[PDB]
Structures are given as structure tokens and as C-alpha cells.
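S.K.: Starting off with a structure, shown below.
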Amino acid sequence: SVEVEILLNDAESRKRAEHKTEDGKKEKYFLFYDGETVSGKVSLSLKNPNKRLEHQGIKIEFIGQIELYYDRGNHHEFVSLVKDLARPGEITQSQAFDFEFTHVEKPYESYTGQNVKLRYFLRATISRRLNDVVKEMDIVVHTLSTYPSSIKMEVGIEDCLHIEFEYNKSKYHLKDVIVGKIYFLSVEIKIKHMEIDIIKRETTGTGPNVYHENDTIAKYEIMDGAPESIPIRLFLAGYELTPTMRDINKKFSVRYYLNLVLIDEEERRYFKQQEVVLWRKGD
């Protein structure tokens, strides 16, 4: 019947960004920042040159929403712009409709998680008696930040095991290098195994319940039994990372931790973790 296309102005002049979809594929989408105008045209193409198409209105929407997987039908839209493009009538010929949303709120970064998703899109809808012809084009949003000593964390019993991990920042951008050192200051118990992890914690809070998903992004092992310091360098740019996302519209958080892990000879596990705020540096 109809083929609806959504075409952005300055299409081939604007930046695209890679973003992983719920499946696992990484597609490229038009990248927008907070505030930016979103404009273009909704293109209608009559499959049958020779045939009207009746409708109860054509409209374009800019929507920003949070979708919780434990409540999948119930979208939480945080920004909705609606611009009606046509009154009910009929299309008797392929044609396009201009649209512009000036000043578009996009407070949060796009996120495709484990129990939750935050996406922006344009939706063009042709209302009809039977079923609406609906067309959605996702667009991706990024949030840039700008920022400016030593941070320490330690693990193990009292007299018999004291390990100290020291690193340069409490904040890192997504291409940064975590520069630190492991100090073995006391080792009366044999150490069977030790590692530094970077962990992504996704916290989704849907209804009375909160769900929690830990994802180990990077696992850096500390070798062979002769524990002196050992310098640590974790290269963030090698990993799939997103900025820290704190309490996004009180629906979910994505936070990152350095997780110090120590397994002794009696097989006792010693854990310590500390939050590092990730952020996106503007290119």
C-alpha cells in the first residue's frame, strides 16, 4: 500500500554512531546531542500509482522513552513531541511532508542493557480505520562531559594480609587509562590467586522490585606465587563501555567498579570494590 520513509535534513552531513541493539548487532545511527534540532521530511510512496490511500491523519513524533524488560509493554516516555502533518483525507500521489522539532530535550544517553533500554526515535504514523501504517527510525544520543590525585583501596585480614591498590583517578573517560599499583605490604598467608576486575552493574527498579545484573568487562590477573609492587595499566579504549548513568529518571543506573579480588591458600575469598565514574569526552 504505502511505503513510509523518514529522512533527516543534512542526512549525509551529520555524524553517525555505532550502537548495539537488543539482539547483539552493532548498527550505525544518526547521532544527536541534547537540545539539537531534529528536522527533515516524512516521505510517502504509493505502491500503486493508481490508487488512493485514505487516512485519519499523518503525524510525526519525536519520542524519548525508557523500556523496562520486566514490564515490557509499559513504555515510560520522558520526552514526546507531536507534530501533525495532515488532517484526515486521502493521499492520491507520492509526496513528502516537512517537519522540524526545534529545541529537543535529550537529557540522557541511549542505553541498551540487560533488563532495560533507553532509546530515542522518530515515529511517523498514518492513522487508518483498520491498522495504522507506522514507521520508526531510531536515533542515538550521547552525553558529553568535561572534568579537571590518588585513590586507594585495600583488602585482607589484620596481621597476616594487607594488600593496597592505588590508582590515579576516581573518574575516567571511555578511552582513558587506569594507571595504578598493587602494594603487597603484608603477606603472612600464601596468596593462591589475585585479580583486578572492572565490573559493570546495571540496576533496574521496576515497580516494588529492583533487578541487578553484574557484567565483568575486564579481568586483569596478577601472576605466579612470589608476592614489592606491581604496576597496573588498564586500557579502557579496548572495551565496550558506556558512561556512568546514575538514577536515570529513577528507573535505572549503570555504574562501574574496580573490583579487587584475592583468593588465599585456605581458599578464602577477599573482595573489595570502589566506584569509578566513567564519562564521555567530546571528540
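Per Swiss-Prot, chain A residues shown: 9-156, 160-238, 242-297, in order.
The deposited model was determined using X-ray crystallography, 2.6 Å.
Backbone N, Cα and C atoms are what each Cβ position is placed from, and that goes for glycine too.
This is the feature table in Swiss-Prot:
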{"type": "MUTAGEN", "residues": "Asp42 to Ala", "note": "Disrupts interaction with SNX27"}
{"type": "MUTAGEN", "residues": "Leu152 to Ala", "note": "Disrupts interaction with SNX27"}
{"type": "MUTAGEN", "residues": "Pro245 to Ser", "note": "Disrupts interaction with VPS35:VPS29 dimer; no endosomal localization; when associated with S-247"}
{"type": "MUTAGEN", "residues": "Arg247 to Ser", "note": "Disrupts interaction with VPS35:VPS29 dimer; no endosomal localization; when associated with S-245"}
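Tell me about the setting of these features in this model.
M.R.: Taken residue by residue with DSSP, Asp42 (mutagenesis position) is part of neither helix nor strand, so it is coil.
In the three-state DSSP scheme, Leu152 (mutagenesis position) falls into the strand class. In the structure as shown, the Cβ atom of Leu152 (mutagenesis position) sits within 10 Å of 14 other Cβ atoms.
Every protein chain shown contributes to the tally, and the Cβ of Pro245 (mutagenesis position) ends up with 8 other Cβ atoms within 10 Å.
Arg247 (mutagenesis position) carries a strand DSSP state (E or B). Neighbour count (other Cβ atoms within 10 Å of the Cβ, all protein chains): 11 for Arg247 (mutagenesis position).
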S.K.: Within 10 angstroms of the C-beta of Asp42 (mutagenesis position), what count of other C-beta atoms is obtained when all protein chains are considered?
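M.R.: The Cβ of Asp42 (mutagenesis position) has 14 Cβ neighbours within 10 Å.
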S.K.: Going by C-alpha positions, which of the mutagenesis positions (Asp42, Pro245, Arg247) is nearest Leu152 (mutagenesis position)?
M.R.: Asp42
